[PDB]
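Visitor: Before we start, here is the structure in question, set down as structure tokens.
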Amino acid sequence: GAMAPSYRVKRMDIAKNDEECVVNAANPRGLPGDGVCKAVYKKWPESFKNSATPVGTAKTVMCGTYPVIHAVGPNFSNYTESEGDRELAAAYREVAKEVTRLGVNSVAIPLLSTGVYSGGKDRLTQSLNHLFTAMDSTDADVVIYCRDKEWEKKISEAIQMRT
Ligand SMILES: CNc1cnc2ccccc2n1
Ligand SMILES: [Cl-]
Ligand SMILES: [Cl-]
Ligand SMILES: [Cl-]
């Protein structure tokens, strides 16, 4: 475990992370995709061997010894708000299980279902709160990755609010 488990936020490419493993915002079919997923495919293409997994699940595939946790959030274009919220919570619970199983001291995570799976809504708070519910019982250092300058400020404020 980390000596003093923390949350941090960085505004940069998750493919340049400084953590012991990465969470991919994957599609259910293990396809290269777009957004975070395309960056992950360019950096760790070997990790997409048999990476297909259902919505609300996570599947880890090694790239060398570096673990890529493929986590499949719901596309809110297809799910109801209610069923989508359940699947988004479940995907992050499966990420916490994988992070624990791997024995890593740190993990790079993106906010699931906030990009092309958001159904055109702002889901920063919804996705971040489900990340916290899952990851609070783990002792890995968590580093959240984002692209937008206003999202960086809001995520940082939410981390700081809990202290
Ligand atoms: C287009 N490439 C990327 C790479 N890393 C990201 C991390 C968080 C959100 C979006 C991101 N996009
Ligand atoms: Cl960058
Ligand atoms: Cl997304
Ligand atoms: Cl963002």
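Every residue number used here counts from 1 along the chain in the order it is shown.
Quick check of the header: X-ray crystallography, 1.4 Å.
From the backbone N, Cα and C atoms, a Cβ is placed for every residue, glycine too.
Below are the features listed in Swiss-Prot for this protein:
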type	residues	note
BINDING	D13, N27, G35, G115, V116, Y117	ADP-D-ribose binding site
MUTAGEN	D13 to A (Swiss-Prot position 1343)	Partial loss of ADP-ribose 1'' phosphate phosphatase activity
MUTAGEN	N27 to R or Y (Swiss-Prot position 1357)	Almost complete loss of mono-ADP-ribosylhydrolase activity
MUTAGEN	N27 to A (Swiss-Prot position 1357)	Partial loss of mono-ADP-ribosylhydrolase activity; complete loss of ADP-ribose 1'' phosphate phosphatase activity
MUTAGEN	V36 to A (Swiss-Prot position 1366)	Partial loss of mono-ADP-ribosylhydrolase activity
MUTAGEN	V36 to E or F (Swiss-Prot position 1366)	Almost complete loss of mono-ADP-ribosylhydrolase activity
MUTAGEN	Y117 to V or W (Swiss-Prot position 1447)	Almost complete loss of mono-ADP-ribosylhydrolase activity
MUTAGEN	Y117 to A (Swiss-Prot position 1447)	Partial loss of mono-ADP-ribosylhydrolase activity; complete loss of ADP-ribose 1'' phosphate phosphatase activity
Visitor: Could you measure between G35 (ADP-D-ribose binding site) and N27 (mutagenesis position) for me? Cα positions, answer in whole angstrom.
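Guide: With the alpha carbons as reference points, the distance is 11 Å.
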Visitor: Considering the recorded positions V36, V116, which residue's Cβ sits among the greatest number of other Cβ atoms within 10 Å?
Guide: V36
Visitor: Which value in Å gives the longest Cα to Cα span across the ADP-D-ribose site residues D13, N27, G35, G115, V116, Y117 as recorded?
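Guide: Result: 19 Å between the two most distant Cα atoms.
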Visitor: Restricting the comparison to the mutagenesis positions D13, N27, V36, which residue's C-alpha is spatially nearest the C-alpha of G115 (ADP-D-ribose binding site)?
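Guide: Nearest listed residue in space: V36.
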Visitor: What does the structure give for the C-alpha distance between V116 (ADP-D-ribose binding site) and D13 (mutagenesis position)? Integer Å is fine.
Guide: 17
Visitor: So which of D13, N27, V36, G115, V116, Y117, listed as recorded positions, have a Cβ under 6 Å from an atom of ligand 2?
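Guide: List returned for ligand 2: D13.
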Visitor: Sorry to bug you, but what's the C-alpha spacing from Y117 (mutagenesis position) to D13 (mutagenesis position), rounded to the closest Å?
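Guide: Here the two Cα atoms lie 19 Å apart.
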Visitor: For ligand 1, list the recorded positions among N27, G35, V36, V116, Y117 whose CB atom is within a distance below 6 Å of it, in sequence order.
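Guide: If the test is a Cβ under 6 Å from any atom of ligand 1, the answer is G35, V36.
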Visitor: Work out the three-state DSSP category of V36 (mutagenesis position).
Guide: helix
Visitor: Using CB under 6 Å from any atom of ligand 3, narrow the recorded positions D13, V36, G115, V116, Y117 to the ones that qualify.
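Guide: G115, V116, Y117, in sequence order.
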